[PDB]
Amino acid sequence: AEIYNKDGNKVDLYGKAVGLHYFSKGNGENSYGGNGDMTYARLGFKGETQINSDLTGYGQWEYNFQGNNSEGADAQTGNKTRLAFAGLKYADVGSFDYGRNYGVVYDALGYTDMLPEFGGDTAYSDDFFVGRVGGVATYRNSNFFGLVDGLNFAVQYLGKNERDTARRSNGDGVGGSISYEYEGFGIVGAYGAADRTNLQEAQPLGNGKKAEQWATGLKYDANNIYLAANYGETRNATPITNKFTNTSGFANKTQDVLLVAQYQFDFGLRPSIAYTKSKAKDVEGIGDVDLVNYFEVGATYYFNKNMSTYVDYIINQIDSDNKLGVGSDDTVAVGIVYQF
Amino acid sequence: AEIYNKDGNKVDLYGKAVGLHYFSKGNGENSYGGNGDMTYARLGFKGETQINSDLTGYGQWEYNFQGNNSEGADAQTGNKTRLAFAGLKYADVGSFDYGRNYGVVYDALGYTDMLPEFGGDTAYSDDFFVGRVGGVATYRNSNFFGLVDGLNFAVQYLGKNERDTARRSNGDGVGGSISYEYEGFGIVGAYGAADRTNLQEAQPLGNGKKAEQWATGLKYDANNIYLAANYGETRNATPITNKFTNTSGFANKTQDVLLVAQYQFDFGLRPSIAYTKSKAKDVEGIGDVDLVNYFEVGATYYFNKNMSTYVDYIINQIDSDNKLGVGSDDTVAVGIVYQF
Amino acid sequence: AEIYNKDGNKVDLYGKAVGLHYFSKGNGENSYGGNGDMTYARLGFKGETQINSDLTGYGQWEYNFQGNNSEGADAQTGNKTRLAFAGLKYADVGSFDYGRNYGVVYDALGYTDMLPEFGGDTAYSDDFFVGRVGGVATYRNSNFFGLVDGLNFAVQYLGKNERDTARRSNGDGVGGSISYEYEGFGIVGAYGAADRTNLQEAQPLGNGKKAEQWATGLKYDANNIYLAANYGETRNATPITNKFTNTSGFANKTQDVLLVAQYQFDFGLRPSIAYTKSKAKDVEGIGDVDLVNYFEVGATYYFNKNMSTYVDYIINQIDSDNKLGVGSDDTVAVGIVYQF
């Protein structure tokens, strides 16, 4: 809820407070979700300030404090900055902006990502055009420039990023996406591509110079029915591992699915049903491994706009068998969740 | 300040600004406080949303950014999360909530924590049940389901928390507290007990399958006079070191008292007097030591609901010839502090 | 924006969202600024309770989150608290604070510190009196005790400060500043000094017992016309490297000049001309070398008070022979800034 609003400005402070606990055989260290205390928080700020009838200045910055760390050594673990950027909206010319934000592929993935906690597997962090990424930028368009209603696209070039490290960096890119909601129904596509950096293709798991995430989906957000599914392949991006040869970096080829359905019940029950299989094909000396397979089952409960709590659980589809090592065990998290 | 209060979910964004500096002898390291700059700040938010008549939902977070650090290598010593939790309160059934909050036995330990900077020595953090600790479920209740004004309770489970460090872990616990307030007068005590996990156990100092901390407090609040002292012992919970042999871990046995007399003047002076004795028994090969011995003189002065400042002072009863080597040296704090 | 206000207490929640990019020849390592993504944000707060007519308590804080980071290894990088302090004002007795705050000398440097992005090259941090230190005790006075208009002074005692980084330390100082602004024009000096900690004497570079930076500046800020120029030197003060030999520490002797002039057109463009020359003297064996040289050209384009953006261009007057290693290159900066 917006908490300053003078002068044709409005700074919205927003955040949450999540008591989360995971549950899985032992430390889980090898079920799909893990296990133990998983409690975090959110504190960020949406700002906007039209500089007049058609133009809009704005920025936003959402950080992440973790609630599970001691008050010593490691109090800084998994503290990050999720989003941060500047922008301008200008009539039906459209919008633009730059800083760390959601690659554009996300535009797709989004549809299937709403489990109460888990799901959203396809889309990693810093995976190039599919996650939240460091300096990228975007143009978004508003019903073909206002000409025809509901169909907005965008497009995005993704800056040089030779960070520390393997699964973190990324050479360059264009990328975009076109998209269309028809009262209730809705259909989306998105694709992108970019240089990898030599730290990359010099990893042991990796044959590419240039890779592509593309991805699509049909959703039906209406009347408390939500139906959404995605299919989406990749090329030299999903990042993988081999706790066995313990080696790392990237999976040449992969296919992706996601299914999800939720019904938003009458007093705020809103259980949820979900599917989801990410196979890598052609892993060097592995043939084919499922980086992730599960049905899901669970629900959020909406005390209102501010509170909820949920129970969410993952019936796990890989098994011990599994070529690279994705832990096999189910994991079920329960958590509670205030938010202003 | 409460900065946002709406559709029945208020949010109070809160903190301070704390110009602090210790003075100890020559160099302090062999004092009980430190020496030089201590300055720090405080950001955090409680919010509570009214689901409705007898259902309030609230959350809360509180971080703390040290101010004494440089803007390079280190500007990170000290920041931590202090607090993140979440939950609900039901007219007369009690509460509940979960995350990183206080273990029960502070309900009692607290009373004696009221010195303007020091005092409150027995409540380490991540000490199981006595300081803030992570992953705790905290059921409270009040006036015995509304039945007996002033008579309060609580129970709580303490998570399996395998961090890396010895001094910072904790197998699992229950524990709680009973408390009763009568026209100035406060009676409390509480008690808990949890496994150590093997890594705790495998410390040179440290003998037991089982830790238990407990404690009690009797006090007088009211009429511009604070009167309160505290007593409690420990089973294998109180962390200690041996700077001589750089030996680390815990103390089979301790016994502690806290003693505060304080008084709030018509013009916003409020001096504050203090004892603080924490003896260890059975530290392997040392036998008995005093972890903490002091009287503390010092006072606070309250420009108003927003400002304050003060000078707190510890008269060290430890001495040089102390078997673990607790610092013998008097230490003297001087604080000024805004705070919304 | 000020978000809160009743009862003497006003608080002011404030920040921005700076989306940045550097452009510098090829790999940026030999430029003045770097090159790539740079997108950071600010979060902070000013607070001030009037405890009466004459007396005022404030506190305030300011932290610098970065956005050029993944959300993994490094999420923590180049992040600080810059400012944290508090204290009291008094009709014309004056004023006072402790915490981490700007040093006296800045008060003159603060006049040339204006480039949309670069400039102010002389005010390192954690450099004794020239930028932000931590543990400083500042006294300010207004309109010479209300007596004399625009004449204000201020002495600052500067903390024992022995950190890790050689070049983040400092023994103790005092210092100040008379500042005199007369209808249109502004003319001010500051100086101070103090000891160096030993890890400081120790570096191969810099011969000193005792440091001192002074500086003055002059300006005409009035009418959509800003010119300032600054000049000043330092004893065993400005922090310098020898990328060749890789050695560290301090420039025996340095000399420093700042030249800015910008103009404020009334649809809101406001172009800036910039120049800056810093030169070490007597650097142990390297003797006379160049610490920063360039002419700068760029402009800021306000949308309103709350938005804006700018480009800043460093035309770099160093060259490749440069005894110390100073990159010789130009850099350019695009920026889009929102701020509330």
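Numbering, chain B: per Swiss-Prot, residues 23-362 in sequence.
Using N, Cα and C of the backbone, Cβ positions are placed for all residues, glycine too.
Record features (Swiss-Prot):
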VARIANT   B:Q88 to E  In strain: B/r; AA sequence
VARIANT   B:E139 to G  In strain: B/r; AA sequence
VARIANT   B:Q284 to L  In strain: B/r; AA sequence
Inter-residue Cα distance where the pair is B:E139 (variant position) and B:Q284 (variant position), in Å: 14
B:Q88, B:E139, B:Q284: the variant positions whose Cβ falls under 8 Å from a chain A Cβ: none
Where B:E139 (variant position) sits in the secondary structure, as DSSP reduces it to three classes: coil
Spatial separation of B:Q88 (variant position) from B:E139 (variant position) - C-alpha basis, Å: 15
Other C-beta atoms that fall within 10 angstroms of the C-beta of B:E139 (variant position): 23
B:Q88 (variant position) CB neighbourhood, other CB atoms within 10 A: 21
